[PDB]
Amino acid sequence: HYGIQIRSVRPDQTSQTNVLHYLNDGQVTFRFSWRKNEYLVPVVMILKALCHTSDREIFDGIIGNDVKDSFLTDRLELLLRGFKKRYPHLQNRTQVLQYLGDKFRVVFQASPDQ
Amino acid sequence: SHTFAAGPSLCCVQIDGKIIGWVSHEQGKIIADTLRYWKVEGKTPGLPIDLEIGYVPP
Amino acid sequence: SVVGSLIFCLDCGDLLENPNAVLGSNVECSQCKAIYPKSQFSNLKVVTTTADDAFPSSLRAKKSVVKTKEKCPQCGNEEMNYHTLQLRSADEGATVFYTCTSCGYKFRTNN
Amino acid sequence: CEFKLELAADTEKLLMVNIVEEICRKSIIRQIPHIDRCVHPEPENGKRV
Amino acid sequence: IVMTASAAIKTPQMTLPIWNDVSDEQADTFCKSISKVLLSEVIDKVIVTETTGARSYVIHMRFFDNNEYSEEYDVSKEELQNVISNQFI
Ligand SMILES: [Zn+2]
Ligand SMILES: [Zn+2]
């Protein structure tokens, strides 16, 4: 029943929500809606597609100096290893971003040139 | 860019939904009281009176 | 690079494999493919005390509660509305902004 | 009450606190079935209830 | 009652007539013997300890003092051992 939700508006005053869910398995899920149906993405696919990341820099962005907080460290074990388990490929930013474009090509009405 | 900080032990300074930086809970109230004192005293040329400064204390 | 129950590479920061699921004596990264031996990864100890509010009871509720003037110079007034406010940093003194009601004159005080 | 609990090395990580808390709320020390509480209120209208 | 005639009633109760022989002290130590006692209601905190590299766990469940729950729930020391032995694990 947990989750977080932002409503981001564009400079032309048009909105887009990006709801994050919490799964009881341990992982989290990015949710959006491009047309009148919803779509679910794990956020480590997006954390590694925005910029060129390490995997300790994903850890250091959530964990501050509170490494000894063992609630957060155990829930972040399951988040980063679930990305390596479910997606054993997709190691760098340019490979995660091609998977995310292959799955959202017919729905975002893409062009054959891109 | 060079912060190495996260979590509720700090207060995250955000303008319009982007991180400007990180500062302590005690200092983040001190630097939220000037931002009201300097927006009302209209002598600082970067702070409008239109600004909404929401300090959520720990 | 060892924090908690997880180990990272010392070159690219990628999360290394669990050493109890890899063929022996070597933990290998997936991006740099560096050689980390399974030795000197000895104590992967993590303790997790329960949520401190996870068990509601009539007994847990018992152990929590059984624990047990200014003289304004303009016209003369002692009740004068003031409000301390630390402006710039904690280094300087708190500015005390005074506001009168019998005359309405205002002034501030560094120290 | 302390007890060791080993697993195989093939298995990945379980939380084992959210497991234990959910088991500790379902385990009963003593229970008459389909009765969860028994209250002795003030005696309404003379009789003892 | 009327519209649904629910056998899955929301908050069922049962009124029990106390005898005139048993006093108010024999009646409220009696209602501590019917009302359920969870294992959650007796535990102060649980400290697990995981050392891996065979995944080990040290499940250390800390209770309240024995003078504190044998008065509150009428649960003896030996009966709490049998719940962990035969029911909790
Ligand atoms: Zn590496
Ligand atoms: Zn005055």
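To match Swiss-Prot, the residue numbers of chain C are left as they are there, and the shown ones run 2-69, 83-125.
Technique stated in the header: electron microscopy, 3.2 Å.
In case you wondered, yes, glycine gets a Cβ from its N, Cα and C as well.
Now, the feature entries from Swiss-Prot:
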type	residues	note
MUTAGEN	C:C10 to S	Severe growth defect
BINDING	C:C10, C:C13, C:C30, C:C33	Zn(2+) 1 binding site
MUTAGEN	C:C13 to S	No effect
MUTAGEN	C:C30 to S	Limited growth defect
MUTAGEN	C:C33 to S	No effect
BINDING	C:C86, C:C89, C:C114, C:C117	Zn(2+) 2 binding site
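Here the features listed in Swiss-Prot are painted onto the structure.
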| residue | record | Cβ within 10 Å |
| --- | --- | --- |
| C:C10 | mutagenesis position | 22 |
| C:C13 | mutagenesis position | 17 |
| C:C30 | mutagenesis position | 20 |
| C:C33 | mutagenesis position | 13 |
| C:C86 | Zn(2+) 2 binding site | 20 |
| C:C89 | Zn(2+) 2 binding site | 10 |
| C:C114 | Zn(2+) 2 binding site | 20 |
| C:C117 | Zn(2+) 2 binding site | 13 |
Practice problem: Determine which residues of this chain, when C:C86, C:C89, C:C114, C:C117 are set aside, have a Cβ within 8 Å of the centroid of the Zn(2+) 2 site's Cβ atoms, and list them as they appear in the sequence. | Solution: C:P87, C:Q88, C:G90, C:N91, C:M94, C:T115, C:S116, C:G118, C:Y119
Practice problem: Please tell me which one of the binding-site residues listed here (C:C86, C:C89, C:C114, C:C117) sits closest to C:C30 (mutagenesis position), measuring Cα to Cα? | Solution: C:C114
Quiz prompt | Near chain A - the recorded positions C:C13, C:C33, C:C89, C:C117, filtered by Cβ distance under 8 Å | solution = C:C13
Quiz item: What recorded positions among C:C10, C:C13, C:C89 have a C-beta sitting less than 6 Å from any atom of ligand 2?
Solution: C:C89
Practice problem: Could you check which of the binding-site residues C:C86, C:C89, C:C114, C:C117 have their CB within less than 6 A of ligand 1? | Solution: none
Practice problem: Excluding C:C10, C:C13, C:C30, C:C33, please set out which residues of the same chain place their CB within 8 Å of the center of the CB atoms of the Zn(2+) 1 site, keeping sequence order. | Solution: C:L11, C:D12, C:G14, C:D15, C:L17, C:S31, C:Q32, C:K34, C:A35
Practice problem: List, in sequence order, those recorded positions among C:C33, C:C86, C:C89 whose Cα sits within 10 Å of the Cα of C:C13 (mutagenesis position). | Solution: C:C33
Quiz prompt | From C:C86, C:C89, C:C117: binding-site residues whose CA lies within 10 A of C:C33 (mutagenesis position) | solution = none
Practice problem: Using C-alpha atoms only, work out the spacing between C:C89 (Zn(2+) 2 binding site) and C:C10 (mutagenesis position) and round it to an integer in Å. | Solution: 74
Quiz item: Distance between C:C117 (Zn(2+) 2 binding site) and C:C10 (mutagenesis position) at the Cα atoms, whole Å?
Solution: 71
